[PDB]
Each structure stands twice: as C-alpha cells, then as structure tokens.
Amino acid sequence: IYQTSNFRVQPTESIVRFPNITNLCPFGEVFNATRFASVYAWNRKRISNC
Amino acid sequence: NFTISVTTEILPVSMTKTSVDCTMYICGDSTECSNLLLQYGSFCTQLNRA
Ligand SMILES: *[C@@H]1O[C@H](CO)[C@@H](O[C@@H]2O[C@H](CO)[C@@H](O)[C@H](O)[C@H]2NC(C)=O)[C@H](O)[C@H]1NC(C)=O
Ligand SMILES: *[C@@H]1O[C@H](CO)[C@@H](O)[C@H](O)[C@H]1NC(C)=O
C-alpha cells in the first residue's frame, strides 16, 4: 500500500458577499480641495459606510 | 511457608500511527503556496517516508 495524495474536492463556484449599498465615497474633495491645513494641524477625514 | 502474589506489569507496545501531509498543513489549500513548496524541493517525500 502506498500513500500518494489526498482526495481533494475542488470548489464548484465562487460566492461573493458584499454589503448592498451604492454610496460613492467622496474621494474627490479629499484628494483635491481649495485649502489644506498644514502639518502642524492636519485634519481627519473619517470615511464611513460608502 | 510461602505466599503467591500476582504482580501487574504494564508495557507500552505501540503508539498511534499518525500521518501528516504537507499541502494540507504547509499550505492552506492554496495554489501559489503549492508552487513555492514544490520550489523548495523534496522535504515532503522525506517526511512522508519517515
Ligand atoms: C501458610 O500461609 C497461609 C496464608 O496465610 C495459611 O492459610 C491460612 O491459615 C490460617 C490458619 O492456619 C487460616 O485461618 C486462614 O484462613 C488461611 N488463609 C488462607 C488464605 O487459606 C496457611 O495455614 C499457612 N501454612 C502453614 C503451614 O502455616
Ligand atoms: C477634484 O478633481 C476632480 C477632477 O475633475 C473633480 O471632479 C472634483 O470635483 C475635485 N474636487 C474638489 C474640487 O473638491
């Protein structure tokens, strides 16, 4: 008796599960805006649920 | 006068016939990991033989 490999069952399909929302995150104002505060006092942009 | 005293004597004779497979353990059933593991060489054949 020899042991060569393992009985491996390949997956059938590719389930994908992402939250069902379609709100675009505002990256445009973050990347480029009229004024950016300097290093001594920099801002926090909390991107949430988009 | 004499006495007869039964004495128990325990002796291990064998242990569990374990077995380890690389691609199941070394790789979390992935493909690139399999490529790298086959790149390393024939350690797995030695392990299985042992
Ligand atoms: C040898 O030893 C045995 C065990 O101690 C003796 O058998 C006992 O004898 C006494 C009386 O002589 C009894 O009251 C016990 O019930 C016996 N025990 C058993 C388990 O049989 C035996 O008599 C001794 N022999 C001699 C020649 O002294
Ligand atoms: C940043 O530039 C993009 C490029 O067109 C623009 O769509 C976006 O409105 C700009 N963001 C601003 C002006 O805050």
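Sequence positions for chain A are given in Swiss-Prot numbering; the residues included correspond to 312-361, in order.
We read in the header that electron microscopy, 3.6 Å was used to get this structure.
Heads up, the Cβ atoms here are built off N, Cα and C, so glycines get one too.
In this structure, A:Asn331 (mutagenesis position) belongs to neither helix nor strand by DSSP; it is coil. Of all the Cβ atoms in the protein chains shown, 5 others lie within 10 Å of the Cβ of A:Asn331 (mutagenesis position). According to Swiss-Prot, the mutagenesis experiment A:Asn331 to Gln carries the annotation: Reduced viral infectivity.
In Swiss-Prot, a natural variant is listed as A:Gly339 to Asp, annotated with the note In strain: Omicron/BA.1, Omicron/BA.2, Omicron/BA.2.12.1, Omicron/BA.4, Omicron/BA.5, Omicron/BQ.1.1. Packing around A:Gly339 (variant position) is summarised by its Cβ count: 9 other Cβ atoms lie within 10 angstroms of its Cβ, all protein chains included.
Quoted from Swiss-Prot, the note attached to the natural variant A:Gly339 to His states: In strain: Omicron/BA.2.75, Omicron/XBB.1.5, Omicron/EG.5.1.
Here Swiss-Prot notes a mutagenesis experiment, A:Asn343 to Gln, with the remark: Reduced viral infectivity. For the recorded site, A:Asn343 (mutagenesis position), the DSSP three-state label reads coil. Using a 10 Å radius centred on the Cβ of A:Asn343 (mutagenesis position) and all shown protein chains, the other Cβ atoms total 8.
Sequence-distant neighbours of A:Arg346 (variant position): no residue of the same chain at least 6 apart has a C-beta under 8 Å from its C-beta. Natural sequence variation is annotated in Swiss-Prot for A:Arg346 to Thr, with the remark: In strain: Omicron/BQ.1.1, Omicron/XBB.1.5, Omicron/EG.5.1.
Record note (Swiss-Prot), natural variant A:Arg346 to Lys: In strain: Mu/B.1.621. The unchanged residue is displayed.
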Integer Å distance between the CA atoms belonging to A:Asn331 (mutagenesis position) and A:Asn343 (mutagenesis position): 28
Recorded positions whose CB lies under 6 angstroms from ligand 2, from A:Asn331, A:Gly339, A:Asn343, A:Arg346: A:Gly339, A:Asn343
